[PDB]
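J.: For reference, the structure I am asking about is given below.
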Amino acid sequence: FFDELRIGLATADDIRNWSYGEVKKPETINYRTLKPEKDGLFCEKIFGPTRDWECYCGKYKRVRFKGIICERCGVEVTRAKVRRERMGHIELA
Amino acid sequence: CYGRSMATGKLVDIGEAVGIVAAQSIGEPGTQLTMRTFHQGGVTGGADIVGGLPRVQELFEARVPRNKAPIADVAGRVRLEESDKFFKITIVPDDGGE
Amino acid sequence: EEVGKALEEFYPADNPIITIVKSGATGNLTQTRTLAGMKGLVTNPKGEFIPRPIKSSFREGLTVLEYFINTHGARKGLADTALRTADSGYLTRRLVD
Amino acid sequence: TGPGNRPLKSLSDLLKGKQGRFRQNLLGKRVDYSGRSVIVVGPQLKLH
Amino acid sequence: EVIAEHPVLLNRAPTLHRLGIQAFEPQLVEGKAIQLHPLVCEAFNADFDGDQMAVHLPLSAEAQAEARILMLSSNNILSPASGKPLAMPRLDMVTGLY
Amino acid sequence: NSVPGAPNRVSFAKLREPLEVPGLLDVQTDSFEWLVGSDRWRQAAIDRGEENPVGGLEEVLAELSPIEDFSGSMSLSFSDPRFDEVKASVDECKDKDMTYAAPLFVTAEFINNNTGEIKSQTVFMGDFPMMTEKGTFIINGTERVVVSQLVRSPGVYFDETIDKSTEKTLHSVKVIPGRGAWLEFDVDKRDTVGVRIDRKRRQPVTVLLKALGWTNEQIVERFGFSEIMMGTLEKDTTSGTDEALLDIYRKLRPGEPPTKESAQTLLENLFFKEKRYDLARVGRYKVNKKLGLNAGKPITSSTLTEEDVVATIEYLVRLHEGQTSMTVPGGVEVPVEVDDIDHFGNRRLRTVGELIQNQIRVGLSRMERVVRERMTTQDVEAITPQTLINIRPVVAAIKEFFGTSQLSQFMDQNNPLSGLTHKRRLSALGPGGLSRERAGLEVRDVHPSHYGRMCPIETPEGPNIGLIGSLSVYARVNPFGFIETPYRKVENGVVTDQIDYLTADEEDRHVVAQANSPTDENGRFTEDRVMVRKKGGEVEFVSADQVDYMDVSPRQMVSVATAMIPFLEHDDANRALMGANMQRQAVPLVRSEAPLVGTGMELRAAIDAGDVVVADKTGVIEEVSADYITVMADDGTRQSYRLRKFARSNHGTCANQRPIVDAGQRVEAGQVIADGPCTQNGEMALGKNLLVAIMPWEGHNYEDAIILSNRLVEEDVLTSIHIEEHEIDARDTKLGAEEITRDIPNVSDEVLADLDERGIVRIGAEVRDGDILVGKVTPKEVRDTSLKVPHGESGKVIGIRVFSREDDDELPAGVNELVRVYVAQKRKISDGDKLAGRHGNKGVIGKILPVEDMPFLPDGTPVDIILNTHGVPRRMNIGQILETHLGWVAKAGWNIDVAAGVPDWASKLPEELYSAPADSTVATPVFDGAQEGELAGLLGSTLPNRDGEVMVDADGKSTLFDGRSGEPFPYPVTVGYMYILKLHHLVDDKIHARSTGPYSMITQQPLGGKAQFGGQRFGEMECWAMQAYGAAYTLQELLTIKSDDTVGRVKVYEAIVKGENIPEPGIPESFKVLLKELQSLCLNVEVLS
Amino acid sequence: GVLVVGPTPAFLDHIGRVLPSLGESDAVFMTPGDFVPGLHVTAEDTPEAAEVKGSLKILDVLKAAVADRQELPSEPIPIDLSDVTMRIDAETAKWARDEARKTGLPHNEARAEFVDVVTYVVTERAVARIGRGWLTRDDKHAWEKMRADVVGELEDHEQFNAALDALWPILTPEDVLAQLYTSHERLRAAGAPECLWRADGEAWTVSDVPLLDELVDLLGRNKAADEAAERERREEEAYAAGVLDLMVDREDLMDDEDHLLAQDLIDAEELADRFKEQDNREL
Ligand SMILES: [Mg+2]
Ligand SMILES: [Zn+2]
């Protein structure tokens, strides 16, 4: 367990550490095909799958094997709603 | 400093929440006490004395009583004068002055 | 008051209605007076006193007017018993805070 | 001012209101492993 | 074989103090009403004119022990407000012993 | 008696009833008659009423017609409503879920002023629901009650009050119509009179006066006795009539382009035009008698005026100034005073007919707007009413009053009396009265205007105390909706036999006496200082010459469920309330038994309710079976009464009728031919007489708990039948058809054995939680969503009610079939079930004892119910002791030994009460009944037992034996017979438990409730109590592993089923989302350790 | 209530010896010089200037005395901002003073109308930069900078608001007289004679007390002061709402029969209105 709780200001270093990618593109989703966008809002290429176990590409959609970084999308197939426990970031000019 | 526990009868333990017990013990019998009349509207019944839950909320908030009375600022003796409807009181200190 | 006095006197000690009281099991002598003596004065819905008292007990049986004017304060006690809980809760939440 | 006449939402507006982990429920939790019934007396019983 | 030595908490609302929740050892009875010792009925403020009661069950050893030790009715004989006993002879018992 | 087959029930009554109990649902049938303008009401009114009796439909139409257009060219008018016979009957409407309605037709005439042509037609207005002779409506099968409404009558009401801040006594005035806008006036905390036209900004008062065409000379001649009103004048920057109308049209229509003619047409077409503002005849009459106007005149003109808007101000101003007397310039003198708001001369009753009138009015207004929309868009002289008229709106209003309202309620039938008190009910809630803003504490109280009009006792126990009540038994309703009660006219001190139905306003003007007041020679009083009421309920003793009226009977101010409580003057008021409201919720028993000791108001309460069957015509009985009864009258016409057998009430109870007649029986008219669920020989029998001993036992009757014999379980004494209804629909899904079949998906064929060909369950079979009832397959190919027995339910399948579309009878949008399955359960009294008497004595059943260990009498008779001593005196309900005594005196007869004269305790007894056999029945009316002299010596008589031994002495006590030990209890115990009631509060309906199940997926806790199969609320106070013990792990457990933590409850279920240590959250879990979103805000957070 | 006027309260010594219920609860003694709640300037008599300031021909002065404070700039007080140009002139100030006089409302009441008119004036330079706007928004939304400069200038205001306070100052009625007696052109500017002149204004006499009173009817009030009292009232009512949320719900009851609760007889507002200090004093 724990005993104490401390806060403080966050530099760019700790954030660059927390996030595993970069956000660059302005859009949420695509209506047509209802498939998420890329490199922007609703990261489907950094955090992991759309819902779970998949990648943006569907190249990998099975449970037997996990962690194989999609050689197309560079994606780690896993579950448990990671994209809710995942923070991106940007390096604004 | 707290003392013993009234439930166990033995000296109180370490970690025992003794503020919640106090709140409960004081609040539970709050229905056995007088209160402010429950009527929609009327005259302020505080003209007469009302000294139940009102007095208790008063004290626990430490607001200024209604039927306030002054207290001795310095020991000594008293000199009492009465005009029409006004009381004057002068305390003269036994050792000091002013 | 005189009736309650004369009534706790007149009654023996082997009586059950007095025994259950003086034993601390239940009850009061106010109820025993209301039952075998007189109900006495009753309240308006304002909360004031009706100066015409109920000289009848729940043994003699109450007249129609007496019963009607007792109902006044008999309904005014079902809400009080609820608002008092909200007041108590206010103060208790303060103290627990 | 978002579409129409509204104040557009914001990160640090989540917590000024009822929503957020910081606001206290003042309610219950409708707990599992629980029940309700009517009580009768048993005088053949021990306190425990 | 499983209802044994496993306590259960009995609660009755409104709960204005801690004796309104007490731990008890279950005795399995035929029927659909809960049998309640007549001495825990002044804390609970319970009677048998229809009143209901809620039952909660602990699962973790820690909570089982907290019930067996802190909550058990054979330990909360007294009020944590004046030291007075609560689980003491009421009306029938009183008139019998008197 | 006065009823043909009246089983004799001797009475201790010492007073005579100069007025019989009027009808007890004549407040729900007179109003519907009025509405539909039946001929009965027509005659009744022509007797005492105008010579042009208009109904409620007639009036609505007359106010609607004639529908002229802006061009005053073409006009439409309605008249002559007319009802044709009902399509179905009550029983058919229920069997088929139809509605009890009659077609309504109306003559529509269409005039054209251009050409003087007429196009009359008898147009159809839709089916109109009808009020059944039992005072009910039938809607889609269900019996429903339209409960009356208590509302503030239209008129002017002046209310003094106190300013929250200045604590200054001020005044006010409010004018409220039946339809239109309000008009208020005030005298402010600064002595400036002002007005609040249509509850808008408070502008001054002289503004209005000018807007009506008044010159300061007039304002100063009418007024001028005052100096706050002149001072208000002086500070009217808006001097000038038209400037004032501009001010008003501005405050009302602010900014938008004004106009003078628009101004006058607004100030006129808001108060003075009788289409946007109406004071119904009652408001007009109130205003007139209040202000001193239009004395003895033809009230025909029912709208506001300009003289009253001035006399109102004048009244107000002489009020603020303490003047008690007023006189309008030309009116009559008047008292100046404030007007109470709970008083019933100001409160009035909207009966069912008025409610339906109003909703029809709404529908007709909409149909009128449509008529106009459709009248100036279609070639003239070619448009006919049938083209101008679309009835579809009206029906909706009707179909929206019953189907979904608050005053149209599912019928409250746990028993005949439950439904008969649901009809004489007076509700202060619903659209038109106080809804939520005034549920306070001064409207929920009793008012001396309730005497004879509203019961001071019968009011439910829940949240609607003081809001809902029940009408008295001798009370009726004026045509203006004010409630009336009768009194007897005293002339010189001698009670006349003449009746007068007064209302509160009239009553407050005289001295109303009491029924028990003595009389010696054709009326004159015996005493000199007789007791009476007065204006403000001020009971007083006064000389018998000051008296002007008198109450016909005691029990005037009580209701049905409260005139059926013997020895009520011996029971306090809260426990009498309990007794009534528990006598409502009493479940019918298999075989019913009527009280030995009762009241005279148990025969009528069953006749005047409708669950009994009575003869429509004198005659003999031609055939008697369990279901049908067939009578041959004297006229030769043959009647046939069909009886309800094991039908389900709206509350699960049974509704079985049974005949009480033999073939060849010369019945009279009004004679009971069948008994209902809770009647015996035609009188309410809601419970049973039981042998009771008032004594404590070995702890098993502690704190209002009580004990029983196993006899009441062997002989099926307190047994009751309960029926349940389960329905399933085969509705469309767009993937195929929801089919009802027996080829269920793969399941045990053993479940498919009690199912008939069509996959529905077979009558006579017995069921149990989970057992299939009807196999319904919704397409996928096929799934299994069948109707299975719920949790904690079982019984025999009585019968079935199927509704198909292959008949096209009727089914809602998208349905193809409905199946209703009924299941019955015989429920015996059991440990936990609630039990009660008519006196508020209630309790649960702690112990059921074998008769061999029950306190028995020297004759071997074991008592049947043991009740404790400790609850009687602190609860103040000794009426049950008196009931016990008299029950003994009646089950064992009596013979007063008159050989040596009549004892002095019997000098007031009615002869024919000097003797009676065993199992006799008596009556003790609530306030004129058995006394204590008439009951003390009447306990000695007590005819001996079969062996000559008297088992109860003159004090009410016997000598019992411990059925366990064998020795006699060393003191005599009080024994007798008590009437005991079984209640709907049963334990098979309350026992609820849960370990796992479905959650709410919104708050993500378990659901709340018993049908939802939910959990129990662990609240805040409980958390406090759980902290004061110092218990942290139980609290963690309760707040995480049970309600919210959705990844922990699974781990817990698995742990337990596997038998491993129940885990612990290594680090709290509600924290992570907040951790993320505070980190996302660039605030470093570090869970330390 | 009751009011008694005169030098000696010995007249109020009768109301107290025959009607004590008032002589110590209701009656109020005042002297010509105590009419105002907060000062008892009685000994400060004055020569025949009284006649002037004790007769309704002074009302005119009062009105004009405010007119001598509905002032206009001597020269355009420049708009001290970078990307705009001063439009403040006797032109705009004149337009707006006339507009404010034209609603017939006291000074502090029409402050708001004055300020709104001046904001819609400066809207000119907000959108009339040269021809109109000149930004890529002015083809569909001609008012992006209109209501981003004018709805931001109530925030970039200190200069604007303070240099407005010269032409429509929030007068506390004590100052309008202090700096009406010291000056020498105010007396004539507002219509007053010159006897009224005096150096120290705060040296108040008996004949300036009713004037001080009338000033409060001539000026108005802030109308926006009680803004935190609303916060505290709302939070007290919320605490009471929570008190009621704690209590047992009719559907979670463990009693035998339903009964009255407090949630169906009282609300947060009234439950909170009775735990307030609700101080009370005599009339
Ligand atoms: Mg109870
Ligand atoms: Zn991929």
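Per Swiss-Prot, chain F residues shown: 21-800, 822-1130, in order.
Cβ atoms here come from the backbone N, Cα and C positions, even for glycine.
In case it helps, Swiss-Prot gives these features for our protein:
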MUTAGEN   F:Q429 to K or L  Rifampicin (Rif) resistant
MUTAGEN   F:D432 to V  Rifampicin (Rif) resistant
MUTAGEN   F:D432 to Y  Rifampicin (Rif) resistant; RbpA no longer rescues transcription in the presence of Rif. Decreased affinity for Rif, no change in affinity for RbpA
MUTAGEN   F:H442 to D, L, P, R or Y  Rifampicin (Rif) resistant
MUTAGEN   F:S447 to L, P or W  Rifampicin (Rif) resistant; RbpA no longer rescues transcription in the presence of Rif, decreased affinity for Rif, no change in affinity for RbpA; tested in the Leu mutation
J.: Taking just the CA atoms, what is the gap between F:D432 (mutagenesis position) and F:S447 (mutagenesis position) in Å?
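T.: Cα-Cα, rounded: 15 Å.
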J.: Please report the distance from the Cα of F:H442 (mutagenesis position) to the Cα of F:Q429 (mutagenesis position), rounded to the nearest angstrom.
T.: 9
J.: I need the CA-to-CA distance for F:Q429 (mutagenesis position) versus F:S447 (mutagenesis position), whole Å please.
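T.: The separation of the Cα atoms works out to 12 Å.
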J.: Report the same-chain neighbours of F:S447 (mutagenesis position): residues 6+ apart in sequence with Cβ closer than 8 Å to its Cβ, ordered by sequence.
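T.: F:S447 (mutagenesis position) has long-range Cβ partners F:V167, F:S168, F:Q169, F:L170, F:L427, F:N484, F:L487, F:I488.
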J.: Please report the DSSP secondary structure of F:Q429 (mutagenesis position), reduced to three states.
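T.: Assignment for F:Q429 (mutagenesis position) reads strand.
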J.: F:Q429 (mutagenesis position) has how many other Cβ neighbours within 10 Å of its own Cβ?
T.: 15
J.: These are the mutagenesis positions: F:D432, F:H442. Which one scores highest on other Cβ atoms within 10 Å?
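T.: Counting every other Cβ within 10 Å of each candidate, the maximum falls on F:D432.
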J.: According to DSSP, which of helix, strand or coil covers F:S447 (mutagenesis position)?
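T.: Once the DSSP labels are grouped into three classes, F:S447 (mutagenesis position) ends up as strand.
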